[PDB]
Amino acid sequence: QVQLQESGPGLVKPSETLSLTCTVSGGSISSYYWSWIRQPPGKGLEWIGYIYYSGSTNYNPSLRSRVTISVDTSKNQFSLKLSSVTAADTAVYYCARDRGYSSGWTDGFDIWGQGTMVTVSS
Amino acid sequence: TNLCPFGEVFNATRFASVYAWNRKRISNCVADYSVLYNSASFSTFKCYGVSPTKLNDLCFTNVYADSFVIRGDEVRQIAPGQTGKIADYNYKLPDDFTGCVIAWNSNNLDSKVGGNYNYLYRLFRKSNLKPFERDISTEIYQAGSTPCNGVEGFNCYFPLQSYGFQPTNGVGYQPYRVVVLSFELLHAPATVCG
Amino acid sequence: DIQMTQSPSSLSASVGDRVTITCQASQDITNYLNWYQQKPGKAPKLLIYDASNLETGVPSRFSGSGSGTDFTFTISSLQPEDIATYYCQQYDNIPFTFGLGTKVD
Ligand SMILES: *[C@@H]1O[C@H](CO)[C@@H](O)[C@H](O)[C@H]1NC(C)=O
């Protein structure tokens, strides 16, 4: 039982940056690989990147240039700062979680939690 | 006898990549280093403070445990006053380092048949590192005259690179889990004793 | 990257039926594929992990099989609540790739 709830701005301006924040309750960031994915309206899911609790991150090569994932264990939350926003990023974003069991590599996402909408236009 | 928690420090399922090495504090507990020294399952156990046998009789005020995963080749770099890509861009010990280093092979765990993709190391940095320095920002590296302007390109590089940990690789290219214990004495009552 | 391909772009049937979804890869993915479902207006769930195991809390009417570069996810007995878009996904190499979805009506 990991209650996961996103909270980010619902509208940004073109060419600036957006910053969503994922909050976890009943959840132990202490060992799971946490990741963000996005869904354009009527398209498939796009993975963005995953972040360990220490600071070990890893980003999608297509989006490697302009993303920034941060983890704050004390306030047990995530920041996803995407810069150089274009019209192509109009999409919902999800805050997934690894399932657990592994050694040195993540697993399938498990605990998506309700995804919030992000509109980027004028 | 409330023993120190070396368990989840050495026996954890996952270690962070070398460029964001874990730093876990150890204090206000009694540490039984003998079982570590007598474990006999450690590929490398090199000490630069006092001899490993004696330190069980020596007491400190803080024990930082910094953990990560590296290649077998770079294992030598983790030592006071060493030079190399790991010892200037990712993690380097001060010369007067007061503590010592454990490491063991883990190819059974941290490598993939297709090659592991999770562990990353900082390939380029515009300067060397201070002692016990931890840098995770990953702005694009400007290896040429032009400013990369926040986008990759000709002689612009992403400052992190992924080890291809494959199980059949040579011992030089195998994944080794590494722990570094720094024992520091500050002007405070020593709490980590034998 | 990696290319997932789901054979059924769309599908329909009646209650209590057995339906099969084929996910084919662009290269070798040993067992590193998971099956999610998504009902409209909801975050996707997890159904099958490592291409063979049914995840805890899921009714056993689902199943999965395959290896190499091809896998199948099958509903032995369809139900009225199984209306959803289904996605295979790999985690064997970066980036993680999600299938373009199979609508089930
Ligand atoms: C890790 O677990 C093994 C399994 O029992 C145990 O023998 C070993 O002592 C543990 N490591 C430490 C540092 O206690």
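We're sticking with Swiss-Prot numbering for chain B, so the shown stretch reads 333-526, in order.
This entry, so its header tells us, was determined using electron microscopy, 4.2 Å.
Positions of Cβ are set from backbone N, Cα and C atoms, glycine also.
As a natural variant entry, B:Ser371 to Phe appears in Swiss-Prot alongside the note: In strain: Omicron/BA.2, Omicron/BA.2.12.1, Omicron/BA.2.75, Omicron/BA.4, Omicron/BA.5, Omicron/BQ.1.1, Omicron/XBB.1.5, Omicron/EG.5.1. Long-range C-beta contacts of B:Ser371 (variant position), restricted to its own chain and to partners at least six residues apart, with a cutoff below 8 Å, are absent. Reduced to three states, the DSSP call for B:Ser371 (variant position) is coil.
The local packing around B:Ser373 (variant position), expressed as other Cβ atoms within 10 Å of its Cβ over all shown chains, amounts to 8. Under its natural variant annotations, Swiss-Prot gives B:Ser373 to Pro the following note: In strain: Omicron/BA.1, Omicron/BA.2, Omicron/BA.2.12.1, Omicron/BA.2.75, Omicron/BA.4, Omicron/BA.5, Omicron/BQ.1.1, Omicron/XBB.1.5, Omicron/EG.5.1.
The 10 Å shell around the Cβ of B:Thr376 (variant position) contains 15 further Cβ atoms across the protein chains shown. Classification of B:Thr376 (variant position) by DSSP places it within a strand. For the natural variant B:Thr376 to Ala, the note given in Swiss-Prot is In strain: Omicron/BA.2, Omicron/BA.2.12.1, Omicron/BA.4, Omicron/BA.5, Omicron/BQ.1.1, Omicron/XBB.1.5, Omicron/EG.5.1.
Here Swiss-Prot notes a natural variant, B:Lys417 to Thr, with the remark: In strain: Gamma/P.1. Residues near B:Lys417 (variant position) in space but far in sequence (CB under 8 A, at least 6 apart, same chain), listed by position: B:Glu406, B:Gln409, B:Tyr453, B:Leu455.
Cβ-based neighbour count (10 Å, all protein chains) for B:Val445 (variant position) stands at 11. According to Swiss-Prot, the natural variant B:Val445 to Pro carries this note: In strain: Omicron/XBB.1.5, Omicron/EG.5.1.
Quoted from Swiss-Prot, the note attached to the natural variant B:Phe456 to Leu states: In strain: Omicron/EG.5.1. Note: B:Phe456 (variant position) has non-local neighbours B:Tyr421, B:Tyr473, B:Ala475, B:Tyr489, B:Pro491, i.e. same-chain residues 6+ apart with C-beta under 8 A of its own C-beta.
According to Swiss-Prot, the naturally occurring change B:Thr478 to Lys is described as follows: In strain: Delta/B.1.617.2, Omicron/BA.1, Omicron/BA.2, Omicron/BA.2.12.1, Omicron/BA.2.75, Omicron/BA.4, Omicron/BA.5, Omicron/BQ.1.1, Omicron/XBB.1.5, Omicron/EG.5.1. Secondary structure from DSSP puts B:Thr478 (variant position) in coil.
Annotation note: B:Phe490 (variant position) sits in a coil segment as assigned by DSSP. Taking the Cβ of B:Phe490 (variant position) as centre and 10 Å as the limit, one finds 17 other Cβ atoms among all the protein chains shown. As a natural variant entry, B:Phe490 to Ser appears in Swiss-Prot alongside the note: In strain: Lambda/C.37, Omicron/BQ.1.1, Omicron/XBB.1.5, Omicron/EG.5.1.
Counting only same-chain residues six or more apart in sequence, the Cβ atoms lying under 8 angstroms from the Cβ of B:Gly496 (variant position) belong to B:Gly447, B:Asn448, B:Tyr505. Taken residue by residue with DSSP, B:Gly496 (variant position) is part of neither helix nor strand, so it is coil. Quoted from Swiss-Prot, the note attached to the natural variant B:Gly496 to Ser states: In strain: Omicron/BA.1.
Under mutagenesis, Swiss-Prot gives B:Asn501 to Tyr with this note: Increased binding affinity to human ACE2. In three-state terms derived from DSSP, B:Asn501 (mutagenesis position) belongs to neither a helical nor a strand segment and is classed as coil.
Every protein chain considered, the tally of other Cβ atoms within 10 Å of the Cβ of B:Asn501 (mutagenesis position) stands at 17. B:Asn501 to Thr appears in Swiss-Prot as a published mutagenesis result, with the remark: Reduced host ACE2-binding affinity in vitro.
B:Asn501 to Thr appears in Swiss-Prot as a known natural variant, with the remark: In strain: 19B/501T.
Ranking the recorded positions B:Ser373, B:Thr376, B:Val445, B:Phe490, B:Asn501 by the distance of their Cα atoms from the Cα of B:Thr478 (variant position) places B:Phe490 first. Its Cβ placed at the centre, B:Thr478 (variant position) has 11 other Cβ atoms within 10 Å. Reported as a whole number, the C-alpha separation between B:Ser373 (variant position) and B:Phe490 (variant position) equals 37 Å. A straight line from the CA of B:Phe490 (variant position) to the CA of B:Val445 (variant position) spans 25 Å.
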